[PDB]
There are 2 protein chains.
Amino acid sequence: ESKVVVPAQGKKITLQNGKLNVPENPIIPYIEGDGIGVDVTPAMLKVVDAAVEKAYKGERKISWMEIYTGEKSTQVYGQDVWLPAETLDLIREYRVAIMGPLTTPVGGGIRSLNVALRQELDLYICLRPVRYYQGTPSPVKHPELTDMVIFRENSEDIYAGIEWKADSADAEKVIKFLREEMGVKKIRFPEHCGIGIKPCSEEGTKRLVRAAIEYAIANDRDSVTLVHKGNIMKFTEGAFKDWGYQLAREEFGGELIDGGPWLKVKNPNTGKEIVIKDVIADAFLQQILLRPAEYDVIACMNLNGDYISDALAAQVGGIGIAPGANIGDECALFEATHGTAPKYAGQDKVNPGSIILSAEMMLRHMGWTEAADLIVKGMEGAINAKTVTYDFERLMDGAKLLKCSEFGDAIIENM
Amino acid sequence: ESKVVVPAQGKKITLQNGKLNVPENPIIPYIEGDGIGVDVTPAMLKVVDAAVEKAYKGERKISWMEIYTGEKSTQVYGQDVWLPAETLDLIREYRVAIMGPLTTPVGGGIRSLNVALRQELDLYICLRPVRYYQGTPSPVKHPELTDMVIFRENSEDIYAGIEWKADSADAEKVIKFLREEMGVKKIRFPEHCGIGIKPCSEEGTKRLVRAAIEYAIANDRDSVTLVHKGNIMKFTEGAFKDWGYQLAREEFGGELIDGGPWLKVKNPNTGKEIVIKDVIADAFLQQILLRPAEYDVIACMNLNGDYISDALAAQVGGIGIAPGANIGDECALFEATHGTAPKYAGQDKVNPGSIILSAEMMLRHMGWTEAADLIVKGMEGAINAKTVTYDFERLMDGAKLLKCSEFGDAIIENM
Ligand SMILES: [Mg+2]
Ligand SMILES: [Mg+2]
């Protein structure tokens, strides 16, 4: 028996010709999130409602609908109901949803709930923009030079979760097949050996890279960088790079720069020549620190995207305010990107900035760009005013310490 | 017919009871390296010779012996002789060797020559210390807080080079086996799909972690951090973490801190309690920027170690002066960690700091700690004096620009 309540007032968003049809009163599913989700989610709801109200003068209003996943789901639906089938159904049905951080249990063989949501809903784009907000305390000298957008492939790579435990019958079966049937000789220690599988496909790669290039065109960005470790992993990471460049050539008229390998893609709207290039992943983690201004849109595989998004967020002082979206062809799920921080849960203390900026991304995705712009403006003003939560304030002199809820108010005040 | 010349004066280092027996006149094989190897290698030879001469008053002297790998090997031994068998034999026979950067060709199905050397010689430790040298221009505000030592597992992980090309008979054979025999359902796109294998073993893990803990004890370090992505890759990365903690318990008397999971290991020489802890890899790339002082010795798998060593090097301004060793139970190969930078090759321009500090590590490994200390002192003085190569100088005001060879002289001058 479902415990979700469909709002009496509200219409569902629909999808036609690859375009969202968003009514003035859209029903938006939201997952509160565990731990500090109880603090940041109500701040997000208030801030989004204010931005919507101010932008469209009361003509538009979101009908929020609570749905369940994580620790709260077990309390609502019962033991071991960590991810109800209806949550998958509802997100797909209502097209656009948002969630706080999620608790994935240990000891019950349950894999990451975040990853489960991404994979089961085929949300193959993990979209993570990282920019600097003036006034944010940062560990680097020039965080303002960082303005990048990560397209992280969300459906393949070693995240597929194909692996077998050392000394298990399955692992030994796989290892025997590799050694005796594939003639594999390069497993250093075949005994007591865990095994993981890393897939990378042409279709998987190209749908991700296609979205990254379309984003660069739509938003007049300067370049798309394919980041990969293709010199060591030729047939997965290296193939990702090859297919990315091929896609730029075959679908976007990519032309060779100089003697290559970089390509230029002409923006059909602005005439700007978008550079398509590539960087080896370890070097890239250096280049984002040393030459951040040379990078813009980034396209990379699942694990590399995980690392890159964290590293970039840290450097701009944005560990706790990094927005994120998981986008597929039929629906999209925006998310707080930090953890659940249970020690602070319910103290109205932690930074709601991440889930709020994810909500900004959500509004933009819905075509409600005015409301989204108001959130960005409010976030810029509040941070610039040094009226901030403890995680910022502890690193600054002369800041005003705000509760989580109060920081939400400051954002609204600066819209 | 070998083109290596064994020095008439010189004795080979031997190994007894796991201890190097280094004579006063050791023969040390060296690989010049391709590209800028022609610049940095002679600077290294001069600097090492000066340090040895000054430390031991002419009682000791290295008999350098050139051996071949990379582009130079093809010119010495002929077409497609990129890595002669004798080079493997010689490094093993002479126990301690050093190399400049290597060119690995593209288009001939040759995998990384660096990786080949590590794997064929079973040099399972990639040892990369990263500290700050005062005066170095850095992109971060507090690089002096970074003083870490990376133990990167060098023999397993996705570096095993087990993989098959998309649409190849082999890949399809593997994919069929996975789907039909292992009942694998989580490959999103089984067609046009490259496949890689990720092994992690108990013996591989423990020999690496054992070296990391022994290093912490020997050098009175504060903690060993196991870095892994075990929440997603349970049976490889997660197993690495489990086996690392288990090793600390079973071999080093590790005791539980509080309610865990951190352990304390008592240094048998100093009484210091060494903390054994762990951090998820994406978070770790944040924590090295945000809380670098909380980290010391790091133990991690091959790919993560690749990324971590690059990220740390970048942050301390050490991209071009990061030392590295590849150490096994029978021999050790110290290396320039940067690339070959062919555009500057032969211009006496690039920074010899990396290969010089790798040589410092080499001398220390040989038990010639006085000579090693002189190199560290000379490097500290030269950099502090702002008498530096262009890669530093271009980022500074009021520095004196030195050629590669001149920077080597400055190091000697500051010993
Ligand atoms: Mg992550
Ligand atoms: Mg590397």
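Residue numbering for chain B follows Swiss-Prot; the residues present correspond to positions 2-416, in that order.
Going by what the header records, the deposited coordinates were determined by X-ray crystallography, 2.0 Å.
Cβ from N, Cα, C; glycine included.
What Swiss-Prot annotates here:
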- B:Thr104, B:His339, B:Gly340, B:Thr341, B:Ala342, B:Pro343, B:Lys344, B:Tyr345, B:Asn352, B:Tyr391, B:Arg395: NADP(+) binding site (BINDING)
- B:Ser113 to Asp or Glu: Reduced affinity for isocitrate (MUTAGEN)
- B:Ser113 to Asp: Loss of enzyme activity (MUTAGEN)
- B:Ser113 to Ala or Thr: Decreased enzyme activity. Loss of phosphorylation (MUTAGEN)
- B:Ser113, B:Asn115, B:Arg119, B:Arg129, B:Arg153: D-threo-isocitrate binding site (BINDING)
- B:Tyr160 to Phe: Nearly abolishes enzyme activity. No significant effect on substrate affinity (MUTAGEN)
- B:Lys230 to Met: Nearly abolishes enzyme activity and strongly reduces substrate affinity (MUTAGEN)
- B:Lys242 to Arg: Impairs enzymatic activity (MUTAGEN)
- B:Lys242 to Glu: Strongly impairs enzymatic activity (MUTAGEN)
- B:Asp307, B:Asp311: Mn(2+) binding site (BINDING)
- B:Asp307: Mg(2+) binding site (BINDING)
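Feature map: Swiss-Prot annotations on the structure.
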| residue | record | Cβ within 10 Å |
| --- | --- | --- |
| B:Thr104 | NADP(+) binding site | 20 |
| B:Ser113 | mutagenesis position | 15 |
| B:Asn115 | D-threo-isocitrate binding site | 21 |
| B:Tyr160 | mutagenesis position | 25 |
| B:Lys230 | mutagenesis position | 26 |
| B:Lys242 | mutagenesis position | 25 |
| B:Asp311 | Mn(2+) binding site | 23 |
| B:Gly340 | NADP(+) binding site | 16 |
| B:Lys344 | NADP(+) binding site | 10 |
| B:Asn352 | NADP(+) binding site | 26 |
Practice problem: Consider only the recorded positions B:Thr104, B:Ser113, B:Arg153, B:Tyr160, B:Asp307: which of them have a Cβ under 6 Å from an atom of ligand 2? Write none if no residue does. | Solution: B:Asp307
Practice problem: In three-state terms from DSSP, label B:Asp311 (Mn(2+) binding site) for me. | Solution: helix
Quiz item: Looking at the recorded positions B:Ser113, B:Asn115, B:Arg119, B:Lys230, B:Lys242, whose Cα is closest in space to that of B:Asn352 (NADP(+) binding site)?
Solution: B:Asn115
Quiz item: Nearest to B:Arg119 (D-threo-isocitrate binding site) in three-dimensional space, by Cα, is which of the recorded positions B:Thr104, B:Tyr160, B:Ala342?
Solution: B:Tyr160
Quiz item: According to DSSP, which of helix, strand or coil covers B:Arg129 (D-threo-isocitrate binding site)?
Solution: strand
Exercise. Using DSSP reduced to three states, classify B:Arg153 (D-threo-isocitrate binding site) as helix, strand or coil.
Key: strand
Quiz item: What residue among the binding-site residues B:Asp307, B:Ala342 has the most other CB atoms lying within 10 A of its CB?
Solution: B:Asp307
Quiz item: Cα distance, B:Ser113 (mutagenesis position) to B:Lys344 (NADP(+) binding site), nearest Å?
Solution: 21
Quiz item: Distance between B:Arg129 (D-threo-isocitrate binding site) and B:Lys242 (mutagenesis position) at the Cα atoms, whole Å?
Solution: 20
Quiz item: Given the binding-site residues B:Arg119, B:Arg129, B:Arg153, which one has the fewest other C-beta atoms within 10 angstroms of its C-beta?
Solution: B:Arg119
Exercise. Against chain A, with Cβ pairs under 8 Å, which of the recorded positions B:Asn115, B:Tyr160, B:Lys242, B:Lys344, B:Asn352 show up? Give them in sequence order, please.
Key: B:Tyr160
Quiz item: recorded positions B:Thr104, B:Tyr160, B:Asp307, B:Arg395: which have a Cα within 10 Å of B:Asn115 (D-threo-isocitrate binding site)?
Solution: B:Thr104
Practice problem: List nothing but the largest Cα to Cα distance in Å, as a whole number, among the residues B:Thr104, B:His339, B:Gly340, B:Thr341, B:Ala342, B:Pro343, B:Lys344, B:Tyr345, B:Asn352, B:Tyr391, B:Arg395 that the record says bind NADP(+). | Solution: 27
